[PDB]
Amino acid sequence: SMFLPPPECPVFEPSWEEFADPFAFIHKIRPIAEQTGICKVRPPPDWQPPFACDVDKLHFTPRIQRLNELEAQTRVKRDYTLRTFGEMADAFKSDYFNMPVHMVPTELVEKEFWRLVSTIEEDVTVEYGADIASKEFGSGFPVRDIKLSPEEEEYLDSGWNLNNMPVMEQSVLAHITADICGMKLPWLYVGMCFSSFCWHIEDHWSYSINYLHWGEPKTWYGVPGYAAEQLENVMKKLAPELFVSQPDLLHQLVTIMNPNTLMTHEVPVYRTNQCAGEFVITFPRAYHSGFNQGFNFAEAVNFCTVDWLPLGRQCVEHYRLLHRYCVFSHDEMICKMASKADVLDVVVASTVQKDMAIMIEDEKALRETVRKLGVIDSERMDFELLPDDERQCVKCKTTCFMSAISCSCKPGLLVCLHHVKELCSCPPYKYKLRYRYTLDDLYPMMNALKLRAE
Ligand SMILES: O=C(O)c1cc2sccc2s1
Ligand SMILES: O=C(O)c1cc2sccc2s1
Ligand SMILES: O=C(O)c1cc2sccc2s1
Ligand SMILES: [Cl-]
Ligand SMILES: [Mn+2]
Ligand SMILES: [Zn+2]
Ligand SMILES: [Zn+2]
């Protein structure tokens, strides 16, 4: 009645041995965790990274948030120090409940959150911090620079130090040379009571991993990848405004929605309270949302394993159908790795090779189709040198790399090979096929991968 908490997600407690390699571990828990979308990981008892900072010298610009179920919010992007924010956040919670903060039960804050967001008369607003690491506000994990203590040095090269995990060698997003700050760098989050993250999935359906450095807990709701489209159908019925087309990536619309509503429509949902010193991991295409119990400080980063590669291709296809902008070119990343085949991890080499083979067969079919439409002239083009906004399909907005069509009639415009009819009204013999590689260039790149993989 009123609120029925979803069942608890899986909780893992790896030994020091299991813990040592994060990628091996994540692959091991995958058959369990991917059925629930999110999972929690408790590090071995003596893994404690040192947290140290001056609460007076760390500044950030707060974001303001209204708390209404089904109301549209925009996804990403006055002044507080960490101390002045903390004083504001503690007083807020203390005055809301007329209690000391540590006596307010987590079960009660959860019940109250879902009451207040549904009640139109209540108009509670809260503030929070969200930003990538910078000079004015940096990682909560140790990084190189300032002389470090021996304990800080222990954690400098940990796999679970979230600065490192993007650039390790069983991850596939490391060798991307393209500028993608939002996606390879950690984000820092300063929470207060009821500050909330709306329902979403990660860019390119990647994994995410979140560490709560300190403070009061963070409450999570998660949905497994296989149920993503069920959730979206429910969302579309109850709030169609969120689904209208949008001019860019800085304009994505998201919302708060009671998990009991999803469960009523037969969408599986799980929950957890993440406490200080614990990790939460989200899997590819797993919807998630939540809210903070009180003043706290968290750090999170996207990442991509060899398991993810085929889904990454399927995601870019889904973006095309939806006319959604890409953060990077998937084919470009694949060819960049093929070109470094001799220094690749051998399991990586093997998995990249399979995706490359599919890429090449799809590209063969597409070029044959546009040839039969009467496009004859062609010229090689180094797509990776063009700014992203100069190589998007006019129609579906996909980031071009393997090929595109141009016409002298519309200087600078491109369509991908799926949308040859959408460029202009000139006859196809006036068009030109721009391509990065010939078929004959591509098969040897693939062979280097096979040899490295053996
Ligand atoms: O974990 C949090 O406190 C937040 C995650 C996100 S994503 C956008 C704003 C926020 S706040
Ligand atoms: O290719 C697939 O179907 C999947 C790859 C991965 S990696 C995590 C969950 C899943 S499901
Ligand atoms: O010139 C052609 O017909 C092709 C070139 C390339 S590159 C990948 C597939 C194909 S098919
Ligand atoms: Cl409200
Ligand atoms: Mn997320
Ligand atoms: Zn297109
Ligand atoms: Zn034209």
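Along the chain as shown, residues are numbered 1 onward.
Just so you know, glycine gets a Cβ as well, placed from its N, Cα and C.
The feature 2-oxoglutarate binding site is assigned by Swiss-Prot to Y128, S208, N210, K218, with similarity to another entry given as support. Annotation for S208 (2-oxoglutarate binding site): spatial neighbours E202, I281, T282, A300, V301, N302, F303, criterion Cβ-Cβ under 8 Å with sequence separation of six or more. In the three-state DSSP scheme, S208 (2-oxoglutarate binding site) is classed as strand.
Residues or ranges marked as Fe cation binding site in Swiss-Prot (evidence: a curator's inference): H200, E202, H288. Within the same chain, residues at least six positions away from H288 (Fe cation binding site) with a Cβ under 8 Å of its Cβ are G37, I38, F197, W199, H200, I201, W220, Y221, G222, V223, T282.
Here the domain 'JmjN' (9-50) is broken down by DSSP into helix, strand and coil counts: 17 helix, 6 strand, 19 coil. Positions annotated as domain 'JmjN' by Swiss-Prot, on the basis of sequence analysis: 9-50.
The domain 'JmjC' annotation in Swiss-Prot covers 154-320, and the record cites sequence analysis as its basis.
The 10 Å shell around the Cβ of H200 (mutagenesis position) contains 14 further Cβ atoms across the protein chains shown. Quoted from Swiss-Prot, the note on the mutagenesis of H200 to Y (Swiss-Prot position 499) is: Abolishes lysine-specific histone demethylase activity.
Of the chain residues outside the Fe cation site list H200, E202, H288, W199, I201, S208, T282, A286, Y287, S289 have their Cβ within 8 Å of the site's Cβ mean position.
Residues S208, taken from the binding-site residues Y128, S208, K218, are distinguished by a CB atom under 6 angstroms from ligand 5. Less than 8 angstroms from the CB of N210 (2-oxoglutarate binding site) sit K218, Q274, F279, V280, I281, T282, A298, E299, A300, each of them six or more residues away in the same chain. A coil conformation is recorded for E202 (Fe cation binding site) in the three-state DSSP classification, outside any helix or strand. For the unresolved segment of 6 residues bounded by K77 and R78, the separation of the terminal Cα atoms comes to 16 Å. Flanking an unmodelled stretch of 2 residues, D145 and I146 have Cα atoms 5 Å from one another.
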